[PDB]
Number of protein chains: 2
Amino acid sequence: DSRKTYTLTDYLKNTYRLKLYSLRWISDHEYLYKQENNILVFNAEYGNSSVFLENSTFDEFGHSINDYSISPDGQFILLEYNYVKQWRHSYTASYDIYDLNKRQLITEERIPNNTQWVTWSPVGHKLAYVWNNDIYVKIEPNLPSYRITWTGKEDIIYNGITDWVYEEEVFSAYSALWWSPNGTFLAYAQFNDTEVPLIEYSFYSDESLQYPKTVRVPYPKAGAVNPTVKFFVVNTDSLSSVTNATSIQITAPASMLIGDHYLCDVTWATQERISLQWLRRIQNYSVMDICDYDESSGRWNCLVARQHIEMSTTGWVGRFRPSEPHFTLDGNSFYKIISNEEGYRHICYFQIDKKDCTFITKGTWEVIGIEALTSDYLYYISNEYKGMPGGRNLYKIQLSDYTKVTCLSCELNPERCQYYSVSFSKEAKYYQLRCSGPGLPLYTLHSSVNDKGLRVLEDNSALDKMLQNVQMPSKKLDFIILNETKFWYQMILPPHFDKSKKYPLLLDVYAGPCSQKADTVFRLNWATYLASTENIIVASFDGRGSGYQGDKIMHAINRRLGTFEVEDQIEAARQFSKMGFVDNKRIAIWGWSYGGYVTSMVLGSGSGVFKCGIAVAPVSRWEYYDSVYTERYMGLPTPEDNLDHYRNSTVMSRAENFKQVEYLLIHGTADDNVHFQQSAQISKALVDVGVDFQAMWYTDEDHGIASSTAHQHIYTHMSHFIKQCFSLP
Amino acid sequence: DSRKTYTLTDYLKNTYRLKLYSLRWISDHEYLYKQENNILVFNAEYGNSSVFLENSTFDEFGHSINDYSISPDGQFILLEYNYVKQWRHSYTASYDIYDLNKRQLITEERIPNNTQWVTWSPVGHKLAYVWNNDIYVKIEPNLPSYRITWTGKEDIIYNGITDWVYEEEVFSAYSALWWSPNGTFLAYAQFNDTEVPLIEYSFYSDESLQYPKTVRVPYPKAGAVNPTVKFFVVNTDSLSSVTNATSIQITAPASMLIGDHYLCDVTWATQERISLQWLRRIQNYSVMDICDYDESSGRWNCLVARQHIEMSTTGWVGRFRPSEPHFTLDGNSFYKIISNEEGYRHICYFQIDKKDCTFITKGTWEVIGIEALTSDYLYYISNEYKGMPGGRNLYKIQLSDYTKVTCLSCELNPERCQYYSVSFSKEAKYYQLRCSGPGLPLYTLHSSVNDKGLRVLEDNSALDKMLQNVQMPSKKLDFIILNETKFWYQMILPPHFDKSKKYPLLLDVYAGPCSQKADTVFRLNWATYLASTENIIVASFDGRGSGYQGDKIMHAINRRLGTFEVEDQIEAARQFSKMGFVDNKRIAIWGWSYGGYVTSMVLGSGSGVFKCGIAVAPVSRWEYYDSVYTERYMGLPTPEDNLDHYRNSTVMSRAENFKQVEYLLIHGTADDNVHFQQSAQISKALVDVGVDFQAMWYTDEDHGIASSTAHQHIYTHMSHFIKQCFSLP
Ligand SMILES: O=C([C@@H]1C[C@H](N2CCN(c3cc(C(F)(F)F)nc4ccccc34)CC2)CN1)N1CCSC1
Ligand SMILES: O=C([C@@H]1C[C@H](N2CCN(c3cc(C(F)(F)F)nc4ccccc34)CC2)CN1)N1CCSC1
Ligand SMILES: *[C@@H]1O[C@H](CO)[C@@H](O[C@@H]2O[C@H](CO)[C@@H](O)[C@H](O)[C@H]2NC(C)=O)[C@H](O)[C@H]1NC(C)=O
Ligand SMILES: *[C@@H]1O[C@H](CO)[C@@H](O[C@@H]2O[C@H](CO)[C@@H](O)[C@H](O)[C@H]2NC(C)=O)[C@H](O)[C@H]1NC(C)=O
Ligand SMILES: *[C@@H]1O[C@H](CO)[C@@H](O[C@@H]2O[C@H](CO)[C@@H](O)[C@H](O)[C@H]2NC(C)=O)[C@H](O)[C@H]1NC(C)=O
Ligand SMILES: *[C@@H]1O[C@H](CO)[C@@H](O[C@@H]2O[C@H](CO)[C@@H](O)[C@H](O)[C@H]2NC(C)=O)[C@H](O)[C@H]1NC(C)=O
Ligand SMILES: *[C@@H]1O[C@H](CO)[C@@H](O[C@@H]2O[C@H](CO)[C@@H](O)[C@H](O)[C@H]2NC(C)=O)[C@H](O)[C@H]1NC(C)=O
Ligand SMILES: *[C@@H]1O[C@H](CO)[C@@H](O)[C@H](O)[C@H]1NC(C)=O
Ligand SMILES: *[C@@H]1O[C@H](CO)[C@@H](O)[C@H](O)[C@H]1NC(C)=O
Ligand SMILES: *[C@@H]1O[C@H](CO)[C@@H](O)[C@H](O)[C@H]1NC(C)=O
Ligand SMILES: *[C@@H]1O[C@H](CO)[C@@H](O)[C@H](O)[C@H]1NC(C)=O
Ligand SMILES: *[C@@H]1O[C@H](CO)[C@@H](O)[C@H](O)[C@H]1NC(C)=O
Ligand SMILES: *[C@@H]1O[C@H](CO)[C@@H](O)[C@H](O)[C@H]1NC(C)=O
Ligand SMILES: *[C@@H]1O[C@H](CO)[C@@H](O)[C@H](O)[C@H]1NC(C)=O
């Protein structure tokens, strides 16, 4: 073979680019798609298009447009510019509204600058936005706003938006407002961070900044004071009739009010029925209320006969939180993924006023998500196919006959496609399938009426051609047996892989609770280069604590982070040695985030298995990480709860053992998530026992170390480190 | 040669210690010397001693005693404990006073905890101390203290102590209190930092600290708002229990009050005469006031006819600040080191009420300091001897006949001893000479009347014996000529140095204004180990900007930091690389603090001379460093003054040029002096141009990186880096 390899520069410079097909459904029949900067509208049934918005229309706008969104009625477009990222989901921007009829910009009563969130109503063209921590509503795009809240206060009171921990850990979103289905009501949460302690760290900014700024963020670490929450619903139809429309509070159940709790789900069921899920700070007890608008009293009442309890004896509730309900049209019943009697997550069907649900799926595999629901069918994604927990397929279950389950994606191309997600049109008339591996991504359109393939949207044939002329690595996905249990692993294997030879191995680690690092996804990444160019086998293993394989495995680390998931990585590397193609003198380990923690714990174990390793932005001590995530698995760091294990599971306590390995420690100085503190404490502990190691800080980079320059820099630095570690002198 | 070399562990574990002889003169005849925790009193004439304080007298004290301070009359001893370090000189402590005649601790009216500064009066046993930024006086150690100031406010108003910049850059002391010679009056300064911006940075503390704390220090960077100053004198003999003490203000001269200024010297001339020097923020103009107490008015009057102006056309005033005056017994005249018409610093004799002074010394060499003054002789240290700038000897000049200058140390032992300092007894009847190289330190005692060498106090005989068992490096001190100017260098040369072999060379740099890195001092340091064990030549060079050779050289970098001192290091290395015994493929550079700046500027020069280098806590951009030091050399960073050169002299602008060198960048995260910011901006600039480098932060270490464990870790890591840089294929 004399083809070039996939090199570091190929990775860093995006030589071989995966083609996507990102569409946005605007109705049951049409979607928007961007072609040469034009936004086209496509007819799903026939595949024909027209130009929805010419790439030239905003040449003289005066700013770069970061994103857009069309009002559901297609009458207006929201233009987003001046994008300034905040945390993982949050950002601020400027907004203009463009009238698609008059084909003109709206110049009056503009959405203000530094707006924190904006959303169209689900029908028509009402807008709700949050600015300086208060909610505002515009019935019409050109008319004055109605103020909804007056309590907003920077870093203290948040109306309609989440604080740091709710954004990161509870909602995975910045917005905390929820329009009712036809847009009459606006529901929202209000967060109060008054007594939440602040994390503080320096931000250096451009070199022109003479004094560094101190960034200050309300952030509860494990066992600290949490934000408190309240929930309100306002009738937006009353706004133009009343001076100051009342926000009606819906209070949490008595079973939540006894202690610290969270609001963890808000889902509208009908025009006049809302469901809310609450979670106790000890995250093994959750309560769903189902609340009806009382038209005579103007209030929202939650009948206790409609209250649903969800609890767990072996772990926490949900994968990362209680699952969302999917209501039938009439709002009298719902489906929900919950853990069955054998510990497998399956769809349960509830009547809103009956406490026992009926499971509609079962087996030793799990439902991943419910994707659409029509009067006749529920569509869901699972890992059932071929008993492969790292595969994903779309299924269709007949609501009038649960024995009728059709796999819609399994057989479409079984060699190329074992991992699917899906995007349904507005009332599920059409669906886009996204195949993401093990072959090249493939995007296809389908009609729900007959489940017929309409067309291939994107097959990545250009890329397939380019890759022919490259010595690509291959991927092996398989399992090993420990204590009568299957544990899955993957290997990125060098091209021309020869089982008779001995290769250096890099164990690529995440291993957090419900993680999955062994799967059928096609990836072009650093491991691609390491296998292709450096002849390194890059392996990953899903041990105890990993997800999508039932609660027995997932909850094995309950209250005991930093134990089995760490040991099982070491055991995996031993098993890979036994396999006879691994150079036992050249086994390395690396990971980012939770993976940095595990890497560090492994390097500090004294196992003798690993020559060297790299931790990027690691957790080092559970008391340093946020409350919601940490306590879910660890409970509270108090003498009476779990303090002893909090104190027993730190990186720092294993400092002496790092004498036996080569360690590289890396962290961004402006990481708001895993604070630089965490690595600062590892380095100090290594200094204190006289261990030499390598270190790199990334000025002003956060948890993603994702700026273009820092990304290239970190992977270049890590490559040098691995090459040196593995070099035969 | 089977002798051991001087190893890294030898340096790190202090295997070979220099013996000292630290004495404290208590009168014209006697000194105190700490010996095995016992404090002995010695008679200078005979060399006999008695015990003044047994090592066991405080066996039952309950605390480890940091330090001792015996009152001038020998009646009391101040006991210092609970020492908590603050900045370079500042710290807080607790104090008890032990009555030497009652043989008991004083338990009534104790000095409070967290006392910031304490000092005995110069005669007797009064005390002045600062606590919570206010001054208190105790007339007797068991009596209630009088409160002198009431305006003390943390981080804002400082009475009798310095703020950060005055401590670091003006006074080199935390103390801002000055007793009159017999203790009648107590003069003090008051600093007001109201509008001085704060540097803020994180401190991580022990692992147990859940949230890092933010340190906030009022610290004026270049061009920022400076602290303001006021000066006061209080009569301590007329204090009342009933009414508040009255402090008399002495205001600065009009030529100072017109703009920003500093108080830079306070020196009592007589019991009733005090001199003050003030310096403009533009530090090329200073003025001395000489002020007399008016018994009639109780006021202090500074006659204009007694005002002395000192300015510079080529640079700033004084070496690091205007020099201190040395008054005669009657206070009617004084001697002061000032730059003469050739730019050489010599002793000038002033009459208090005449503008012209008379130079009493002259020549192409410099007086370093005035050490003692009697009616017949002034005693000073200079580098006159053998025309060697890096040598120091003690001289005396006959005040009746300036042609009569006698060297008192030059010929004592010219081979061993070329660098002296001196300590005189109260009326200059005796002196202790401290020889510090080129041979082993030698401490001797002398009587002034006929300059007899009375006795050897400490000759390091023991260490000499040990060192003969070790392959010690030698030192060459010599010069090169640049533009017909002599510039001095030193080389630490490996044992068995062979001029025909080729050695790698490490250039050890400081190169700050008035620095001197080429001298005759004997050192046991990191360089000793590099030469002795690793066979590396360690060179240092004193180029333009360096000290003790006149203003032509010293002021060559005026308004132009990061130019000629940087170029001259490159030029010296260039010249060294053309010597037969130097391997031009293995020349490295390193420096700390100002030396780290210069190392970085050199590595970023694109000279091609250096393979690698290490910068420890470097300055990177002059706008980040403090006002008093920076502006002394650079003026103000405004377009009207010197901003263009502030902007041209940064490390960050040279980032691209690092592509051809190996660089190690190191910095303590709690550096209050050269902020971590400075290195954070270097790393970000290197990342931005895609340059790979090595880095190390030191959690919670300051500018000295001097904790036992951090000191060992840094030197270990640097040694690995150099060894790797110098390893041959
Ligand atoms: O940053 C963090 C944590 C992780 C935590 N993540 C964990 C992964 N997580 C989730 C991942 C995925 C996947 F993958 F299926 F799509 N799906 C989710 C679906 C619903 C909710 C959460 C999901 C989203 C939130 C947020 N902060 N650290 C935790 C310890 S080390 C640093
Ligand atoms: O830390 C600093 C600066 C240096 C500055 N130093 C410079 C050296 N300096 C001085 C050194 C010496 C020597 F030599 F005779 F002993 N003697 C002095 C006699 C009187 C006053 C100052 C002196 C004491 C003050 C304090 N902060 N940086 C400057 C730029 S990089 C970091
Ligand atoms: C809309 O009604 C709210 C609710 O009463 C008003 O907010 C209150 O204002 C008073 C006085 O300023 C405060 O003491 C209360 O604490 C506020 N309550 C809340 C929930 O914010 C608000 O001012 C009204 N807006 C207008 C324009 O009248
Ligand atoms: C959206 O749903 C809301 C809530 O049901 C509707 O508002 C109600 O409309 C009915 C008319 O059939 C009235 O009986 C009630 O007085 C209304 N209730 C409230 C709270 O306003 C609303 O009409 C629906 N909107 C649209 C556009 O269909
Ligand atoms: C320390 O300095 C500040 C000025 O920096 C003084 O505060 C000023 O005092 C004047 C007169 O009383 C006021 O009119 C100003 O408003 C103050 N200025 C600022 C910026 O606050 C303060 O009095 C000084 N303190 C002492 C003890 O001298
Ligand atoms: C220290 O010197 C001061 C200042 O000269 C002395 O105080 C003066 O002493 C004279 C002579 O007795 C008095 O007449 C003056 O009125 C005093 N002046 C002031 C301002 O107090 C003081 O006595 C001396 N102290 C010692 C211990 O010698
Ligand atoms: C102190 O230094 C400043 C700055 O170099 C000198 O001010 C300069 O003086 C002349 C005019 O007399 C011009 O070259 C510049 O316009 C001035 N520069 C600035 C920045 O103002 C000043 O003369 C020096 N003082 C002394 C006594 O030498
Ligand atoms: C697609 O084709 C049909 C004609 O058969 C037409 O009615 C429809 O408007 C077209 N859609 C677009 C988006 O061009
Ligand atoms: C705009 O659209 C046309 C295709 O109709 C294309 O030629 C052009 O590249 C697009 N982008 C521009 C002009 O920036
Ligand atoms: C937020 O909580 C604090 C209690 O710590 C309370 O004083 C304050 O009024 C609350 N503000 C609200 C709910 O707007
Ligand atoms: C929730 O967790 C705590 C700690 O494990 C436990 O004491 C409590 O009983 C748990 N609840 C359930 C339902 O198991
Ligand atoms: C030293 O000896 C003399 C007598 O020769 C005596 O007066 C003096 O006190 C002694 N000094 C000390 C400090 O022991
Ligand atoms: C200093 O602290 C100790 C311990 O708290 C206390 O007992 C003592 O009285 C304090 N000293 C003074 C002078 O206040
Ligand atoms: C002295 O001055 C301070 C404030 O300036 C005052 O509080 C105190 O009472 C005064 N004491 C006397 C005795 O006048």
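Chain B is numbered as in Swiss-Prot, which gives 38-766 for the residues shown.
Header says: X-ray crystallography, 2.1 Å.
Even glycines carry a Cβ here, placed using N, Cα and C.
Annotation comment: Swiss-Prot describes B:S630 (among others) as active site, charge relay system, evidence class sequence analysis. When Cβ atoms from all protein chains are considered, those within 10 Å of B:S630 (active site, charge relay system) total 19, not counting its own.
Sequence annotations record features per position, and here Swiss-Prot assigns active site, charge relay system to B:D708 (among others) based on sequence analysis. Long-range Cβ neighbours of B:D708 (active site, charge relay system) (same chain, at least 6 residues apart, Cβ-Cβ under 8 Å): B:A654, B:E738, B:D739, B:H740.
All protein chains shown were included, and the count of other CB atoms within 10 Å of the CB of B:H740 (active site, charge relay system) stands at 20. Summarising the annotation, Swiss-Prot assigns active site, charge relay system to B:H740 (among others).
Looking at Swiss-Prot, you'll find the mutagenesis B:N85 to A noted as follows: Does not inhibit dipeptidyl peptidase activity, interaction with ADA and homodimer formation. According to its DSSP assignment, B:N85 (mutagenesis position) is coil.
Long-range Cβ proximity for B:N92 (mutagenesis position), meaning a same-chain Cβ under 8 A and a gap of 6 or more residues, is found for B:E73, B:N74, B:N75. Here Swiss-Prot describes B:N92 to A as a published mutagenesis experiment; the accompanying note says: Does not inhibit dipeptidyl peptidase activity, interaction with ADA and homodimer formation.
Annotation of the mutagenesis experiment B:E205 to K in Swiss-Prot: Inhibits dipeptidyl peptidase activity. In sequence order, B:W124, B:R125, B:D663, B:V665, B:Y666, B:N710 are the residues near B:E205 (mutagenesis position), counting only same-chain partners six or more apart with C-beta under 8 A.
Mutagenesis annotation in Swiss-Prot: B:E206 to L, described as Inhibits dipeptidyl peptidase activity; the structure shown retains the original residue. There are 19 other CB atoms within 10 A of the CB of B:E206 (mutagenesis position), with all protein chains counted.
Here the Cβ of B:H750 (mutagenesis position) has 25 other Cβ atoms within 10 Å, regardless of which shown protein chain they belong to. Mutagenesis annotation in Swiss-Prot: B:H750 to A, described as Inhibits weakly homodimerization and dipeptidyl peptidase activity; the structure shown retains the original residue.
In the three-state DSSP assignment, the secondary structure recorded for B:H750 (mutagenesis position) is helix. According to Swiss-Prot, the experimentally introduced change B:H750 to E is described as follows: Inhibits strongly homodimerization, dipeptidyl peptidase activity, interaction with CARD11 and T-cell costimulation activity.
Comparing CA positions across the recorded positions B:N85, B:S630, B:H750, the one lying closest to B:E206 (mutagenesis position) turns out to be B:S630. Listed in sequence order, B:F79 are the same-chain residues six or more apart from B:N85 (mutagenesis position) with CB atoms under 8 A from its CB.
In sequence order, the mutagenesis positions near chain A, meaning those of B:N85, B:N92, B:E206, B:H750 whose CB lies under 8 Å from a CB of that chain, are B:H750. For the pair B:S630 (active site, charge relay system) and B:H750 (mutagenesis position), the Cα-Cα distance reads 18 Å.
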